[PDB]
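Once you've had a glance at the structure underneath, I'll fire off some questions.
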Amino acid sequence: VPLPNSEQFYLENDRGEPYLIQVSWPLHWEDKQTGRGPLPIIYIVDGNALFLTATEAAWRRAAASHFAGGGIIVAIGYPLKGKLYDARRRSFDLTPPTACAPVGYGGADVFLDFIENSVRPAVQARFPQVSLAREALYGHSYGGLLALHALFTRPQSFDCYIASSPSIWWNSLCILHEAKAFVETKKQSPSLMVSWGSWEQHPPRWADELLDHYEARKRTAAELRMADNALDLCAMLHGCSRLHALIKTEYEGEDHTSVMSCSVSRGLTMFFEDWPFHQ
Amino acid sequence: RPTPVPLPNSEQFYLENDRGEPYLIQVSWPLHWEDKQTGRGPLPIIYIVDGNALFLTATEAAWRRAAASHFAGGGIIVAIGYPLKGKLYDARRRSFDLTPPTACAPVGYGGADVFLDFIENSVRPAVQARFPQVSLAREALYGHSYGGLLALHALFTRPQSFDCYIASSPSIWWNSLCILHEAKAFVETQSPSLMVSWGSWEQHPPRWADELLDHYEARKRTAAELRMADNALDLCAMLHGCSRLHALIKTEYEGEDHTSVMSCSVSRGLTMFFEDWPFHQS
Ligand SMILES: *[C@](O)(OCC/C(C)=C\C(=O)N(C)O)[C@H](CCCN(O)C(=O)CC)NC(C)=O
Ligand SMILES: [Fe+3]
Ligand SMILES: [Fe+3]
């Protein structure tokens, strides 16, 4: 039995690389044509890994009291079989260009161009009767790095950026350069949502785990520095002229993988129902 | 030419209870399996009530664990829902199925024992039949709101029925805190584990944008009466140092409401039960 009120299709970028675009719309709709007028839309990178959660989370909002009509979910993924991630494809698509970056990295701007010039029009054609009230870009890990990169380099492209556990550590904190250029530049501003799990930088010991293995995980966690890097960036963006609102959340007892469920669920909830955010 | 979205490594089937009331059972298994009959040996299983609302989240969250370091083959998801179209809840059915029996309960309530019997005597065998080569290593019961009230009711009245009980934002308020009677009886008389959770904005909701004060005060009135966080903490406090409880985990999710927290609790629930068993003696 297929998912209700959803569809998927393949788009190729300008270089002939395929993408699986998965789309869902409010469950109470009979057809796609049911929806009229302005609706919010969210674009989710690593689409395969999060489409179903974001879809069901959006449907669950129908029962909530602050439901305003819902919005369109767009998951941008890859053709996969028996797994949720394409390590090779995402490594290029989600990381910004740098001089010292190894091969198969630094294709963020190519991928963002694809989203704006291919995915957005394609989805808009599937809903001719509706207009895009506002657009959100969600990503987790390298996806979050892409979200931050998109904000700092093309802030007008999207209304809201949602960086779930962003890989700020990547490439000797290259994103902090762009963050500095963003704040130092002086000039409606978009919003930013940052989040991370509490067990990312400070993980507890597993039931089966021994000391050496645990110490190795702690050393890794310390190097990646998920929470502190995010706070450093958030403190850096505090009182910025080019940013309307900045929301930051720490999810208690959540690891890098588990927090994805929380961040994507709240991300679209806030964006759909609680727009605009207070300063 | 767009197509419908297929859900891989999953199937659904309908079951009747003894009373002849229909249920939609939705099952999923690890994504890396070629077939349903790929897996063998002991695997953990989680039963999720209000199945329609939580199946896809639990399914995909379980699949996401494959990428994590602490993956141990995964487990089986079982969502116990209803035949529905255009919504994720059946208010009438769930009102009966998820609430315990009391003398002062209105019409259409107090059918928890009927539903729990259905889970043990119908759902469990039906799932076991579909996975012959799999043995049920351990069983968890998850529920949210009334579902959490059912999970607590199940723990206090039939503790040996499941190994782990996960109560997400349990409706302890229901029927003048009638669950506290069962809770008191339980403590006063190995052991199963309990996972309790709630959202921070449930009992203390912030004001929405362009919300009239009158409307906001009405929401605060409800929040105060339902007393989600305090009731849960009060119940947890009572159960602490109980002989018939191995471990008790309690979490509060920052900036989460009654609906949104469901995503977190179900994800946390299956994660810990699948990967971090057995729990520390807390
Ligand atoms: C971020 O992208 O984490 C997500 C990793 C995912 C979704 C899948 C995966 O890792 N698979 C299938 O192997 C980054 C990724 C960093 C690159 N990496 O895989 C490393 O191992 C790096 C030491 N990770 C974080 C923690 O931000
Ligand atoms: Fe890796
Ligand atoms: Fe209600």
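Following Swiss-Prot, chain B shows residues 4-192, 199-291, kept in their order.
Determined via X-ray crystallography, 2.1 Å.
Positions of Cβ are set from backbone N, Cα and C atoms, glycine also.
Here Swiss-Prot flags B:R97, B:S148, B:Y149, B:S174, B:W176, B:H267 as triacetylfusarinine C binding site. Swiss-Prot documents B:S174 to A as a published mutagenesis change and attaches the note Decreases activity towards TAFC significantly, tripling the value of KM and reducing Vmax by 50%.
I'm curious about the neighbourhood of these features; can you describe it?
Of all the Cβ atoms in the protein chains shown, 15 others lie within 10 Å of the Cβ of B:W176 (triacetylfusarinine C binding site).
There are 23 other Cβ atoms within 10 Å of the Cβ belonging to B:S174 (mutagenesis position).
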How long, in Å, is the gap between the C-alpha atoms of B:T192 and B:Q199 where 6 residues are left unmodelled?
15
How many Å separate the Cα atoms of B:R97 (triacetylfusarinine C binding site) and B:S174 (mutagenesis position)?
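Roughly 13 Å, rounded to the nearest whole number.
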Determine, to the nearest whole angstrom, how far the Cα atom of B:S174 (mutagenesis position) is from the Cα atom of B:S148 (triacetylfusarinine C binding site).
5
